[PDB]
Amino acid sequence: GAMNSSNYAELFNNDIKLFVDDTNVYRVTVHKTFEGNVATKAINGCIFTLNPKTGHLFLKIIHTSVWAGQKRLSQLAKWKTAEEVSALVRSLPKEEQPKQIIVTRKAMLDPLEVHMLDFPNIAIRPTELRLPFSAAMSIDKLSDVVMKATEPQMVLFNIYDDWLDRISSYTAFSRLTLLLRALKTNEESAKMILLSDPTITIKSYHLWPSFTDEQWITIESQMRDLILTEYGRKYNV
Amino acid sequence: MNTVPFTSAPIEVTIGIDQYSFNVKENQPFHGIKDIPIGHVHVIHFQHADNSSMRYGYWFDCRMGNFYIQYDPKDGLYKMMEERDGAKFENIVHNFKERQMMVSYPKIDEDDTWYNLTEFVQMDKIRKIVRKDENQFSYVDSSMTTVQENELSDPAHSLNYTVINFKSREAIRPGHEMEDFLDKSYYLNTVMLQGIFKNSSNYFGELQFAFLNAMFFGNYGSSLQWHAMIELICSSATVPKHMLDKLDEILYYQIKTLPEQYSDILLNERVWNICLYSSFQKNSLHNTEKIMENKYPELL
Ligand SMILES: CNS(=O)(=O)c1ccc(OC)c(Br)c1
């Protein structure tokens, strides 16, 4: 059924699975028209498909051309997302296709179910978890590849960099969620935490800086403080 | 007019004939039902007094044979029989009619209710949904599951309705995933109508039969089949004008005939609200929306 706190550790077992987050598929800037009306301008989007175990991120870039002359774009975006996931599955060898796909929004369930009717043995699931995958576009290198794309394009990343050499996937995912939660609650402060020390750099083949084990503990505490801080600023606590 | 004579009524039973019904007391001198309109299918149905579990009944057409009902003390129910000896049927029927031991099918001359509920129902099709070819009548009860139900146990006793499943490869064209899910006209017109039913009459007949099995037997799978066949039309953007007009008529009479007090169990709130207010055909079922709103507004 649905993924929640009782069965959190199923993400890290050895059944291949993907999270699908569709929040940044359809992105617009709302602006005033000369006539004083309001109009949207779409910008490039991306499907965030992630293996939580391996960290393999299949970042499908949604160029604004895919919306031209289309109506009801928020609805199309769910079905566009479903089309591209079903394409990715179909592109993978069978031993690499997911046994389950977990959607971060219930509105993706039916689109994705209907596009995966050829794959009856792949479970399509919602989750009760509030995951911060919408902040994926706060990761500079991902945001860069999206905004520079001139055409539809898939780029493959590892969102855990080399972390799994040293920590487990449960722990890697927990770090990632905390990073993204912080970038979602206060992007500027989160980026300041991450990049304040020039001597820790991001390797060309990585998304995040090359923090030592001890420095990640610092960072992770500073990230929790940030999320705590903003919680108080928000609610006046 | 035709006659279904009864050998006797040994156990107290509420007897149903189409939309009428009357109580027969245990061993009451009841010898059957007379003046049944030739030209329609009919349904004679039972609910035992001592155990209202299992409503059960027989669909029949008086044109297809001489039928009578004898209680079976071993199987414990009123069983429909066919008497092939025509002469014997006339003598059996003529004594009971002279001794006035029979209830008259009580049709009012202003009343087209049954014609309207069975307009498109044919025995030949009933008998493909209810497989039991050694009889010209068809047995149905409350508990019989449908073929799709069995997909989600005894296949001989199922209701072989036409499977409708909106999240099925049959229903969804490759490359038209969204278009075909949000607008079911493909599934309705090409798949169901042209492909499976051949015409809208055959479609409406199954729908009308599903409603009747739901209403008369509380057969849950029939009610599912009824709602699916409605929802399939209402969720199609492109429906022939004559089909929508007839559908409105079909549904109006079904809602009109429904017991007010059974509405909570035989009427799917989601399907109806969707159909009348959210679907492509929200504005096209004028008679049905009017009766539904004036009779069951609570549901809406
Ligand atoms: C077996 N044939 S029969 O003669 O016993 C027979 C019995 C009862 C009937 O209606 C009550 C009819 Br009609 C035929």
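Count begins at 1; order follows the chain as displayed.
The backbone N, Cα and C atoms fix where each Cβ goes, and this holds for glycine too.
Here's what Swiss-Prot has on this protein:
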- A:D21 to N (Swiss-Prot position 1853): Reduced growth at 30 degrees Celsius. Strongly reduced growth at 16 degrees Celsius (MUTAGEN)
- A:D22 to N (Swiss-Prot position 1854): Reduced growth at 30 degrees Celsius. Strongly reduced growth at 16 degrees Celsius (MUTAGEN)
- A:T23 to A (Swiss-Prot position 1855): Reduced growth at 30 degrees Celsius. Strongly reduced growth at 16 degrees Celsius (MUTAGEN)
- A:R105 to K (Swiss-Prot position 1937): Severely impaired growth. Reduced growth at 30 degrees Celsius. Strongly reduced growth at 16 degrees Celsius (MUTAGEN)
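Looking at A:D21, A:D22, A:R105, the mutagenesis positions in this record, the fewest other C-beta atoms within 10 angstroms of the C-beta turn up around A:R105. Under DSSP, A:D21 (mutagenesis position) is assigned to a strand (E or B) in the three-state scheme.
Around A:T23 (mutagenesis position), the same-chain residues six or more apart in sequence whose CB sits under 8 Å from its CB are A:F48, A:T104, A:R105, A:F133, A:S134, listed in sequence order.
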